[PDB]
Amino acid sequence: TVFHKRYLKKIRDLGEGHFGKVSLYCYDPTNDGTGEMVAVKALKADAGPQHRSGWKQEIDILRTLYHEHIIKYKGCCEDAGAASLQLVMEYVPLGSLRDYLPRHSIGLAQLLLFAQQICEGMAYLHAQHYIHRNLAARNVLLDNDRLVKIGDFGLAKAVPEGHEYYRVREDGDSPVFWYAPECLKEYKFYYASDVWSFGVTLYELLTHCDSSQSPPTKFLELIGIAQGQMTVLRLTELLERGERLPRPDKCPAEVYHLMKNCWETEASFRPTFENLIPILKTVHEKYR
Ligand SMILES: O=C(Nc1ccnc(NC(=O)[C@H]2C[C@H]2F)c1)c1c(Cl)cccc1Cl
């Protein structure tokens, strides 16, 4: 599907993704105003060949994905400036859980329904042989009080049929506070590594995305802020010692133990996303 830049009317910027900025546009070819609202992700004009090859890969990944709990790909727009493609996706009206939750006190049952929906979208992604590599409350978009969607595939990679992991590189933009120890130490990203990040995302939802309770805040309190180039090493060490993010207030102990199971140091001891679906359906049922 192809969108024309001449019909895209910019409303406002939505935020910064991984390779570039996301903006809210009205695609109005009739010029009346009845045009559909679209979220357009664009690659920065000054970006090198390293980001350009990754951006094209992000587009191809989202184009091949079709799930009710994954952001709907709408099409691409020919960006004459920057000589690249603009990723046109659906506008998810309520936005990110990182932005929504601190302003809207959402009940425990709805938060568990969101976690269940995340696992549903993630089991699909894993069945398609892809790893997300950036599962966080910031990347989970809210369509309505009962529907959630995974939104940023900038770090998403395809795991080859024979392999069970993807070898990652030393990057400053890596979401380390959402990463399993094997990612930090051995630079390997398994399907089980996305389950660690889910556990962290579940923690964020149960804290209502309170920035003072956030994973970078809580981990840096244990590490310290004057550790030179050793923040990640110190993070790897505390996780190896069995230290974890604390139990959020009003979080049921059962739910916290499920979180701790998503955070097993041993990747094989962790549940798959397919294992978490009937578990979270039952837990949501208990609290509804
Ligand atoms: O693409 C993003 N957000 C996005 C996409 C589609 N619709 C929305 N909706 C809204 O932002 C709602 C609040 C009103 F603007 C957000 C996005 C951004 Cl930018 C930054 C990081 C991660 C993601 Cl997923």
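One is the number of the first residue shown, and numbering goes on along the chain from there.
A Cβ is built for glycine as well, from the same backbone N, Cα and C atoms used for every other residue.
Feature annotations, reproduced from Swiss-Prot:
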| type | residues | note |
| --- | --- | --- |
| BINDING | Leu14, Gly15, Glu16, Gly17, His18, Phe19, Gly20, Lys21, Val22, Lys41 | ATP binding site |
| MUTAGEN | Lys41 to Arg (Swiss-Prot position 930) | Complete loss of catalytic activity |
| MUTAGEN | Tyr165 to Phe (Swiss-Prot position 1054) | Reduces basal catalytic activity and abolishes IFN-dependent activation |
| MUTAGEN | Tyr166 to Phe (Swiss-Prot position 1055) | Reduces basal catalytic activity and abolishes IFN-dependent activation |
| MUTAGEN | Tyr256 to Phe (Swiss-Prot position 1145) | Does not affect phosphorylation state and enzymatic activity |
| MUTAGEN | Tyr287 to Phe (Swiss-Prot position 1176) | Does not affect phosphorylation state and enzymatic activity |
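Sequence features, as recorded in Swiss-Prot, placed on the structure.
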| residue | record | CB count, 10 Å |
| --- | --- | --- |
| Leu14 | ATP binding site | 19 |
| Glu16 | ATP binding site | 11 |
| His18 | ATP binding site | 19 |
| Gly20 | ATP binding site | 21 |
| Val22 | ATP binding site | 17 |
| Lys41 | mutagenesis position | 27 |
| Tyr165 | mutagenesis position | 19 |
| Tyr166 | mutagenesis position | 18 |
| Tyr256 | mutagenesis position | 18 |
| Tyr287 | mutagenesis position | 15 |
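Residues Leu14, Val22, taken from the recorded positions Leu14, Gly20, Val22, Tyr166, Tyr256, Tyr287, are distinguished by a CB atom under 6 angstroms from ligand 1. Secondary structure at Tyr166 (mutagenesis position), taken from DSSP and collapsed to helix, strand or coil, is strand.
Cα to Cα, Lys41 (mutagenesis position) and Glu16 (ATP binding site) are separated by 9 Å. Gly20 (ATP binding site) sits 23 Å from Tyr166 (mutagenesis position), taking the CA atoms of both as reference points.
In sequence order, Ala42, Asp152, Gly154 are the residues of the same chain, not among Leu14, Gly15, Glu16, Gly17, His18, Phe19, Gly20, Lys21, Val22, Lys41, whose CB sits within 8 A of the CB centroid for the ATP site. Taken over all pairs of the listed ATP-binding residues (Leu14, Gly15, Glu16, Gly17, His18, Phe19, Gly20, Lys21, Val22, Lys41), the Cα spread reaches a maximum of 14 Å, rounded to the nearest whole number. Here the CA atom of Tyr166 (mutagenesis position) lies 25 Å from the CA atom of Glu16 (ATP binding site). Comparing CA positions across the mutagenesis positions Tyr165, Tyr166, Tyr287, the one lying closest to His18 (ATP binding site) turns out to be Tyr166.
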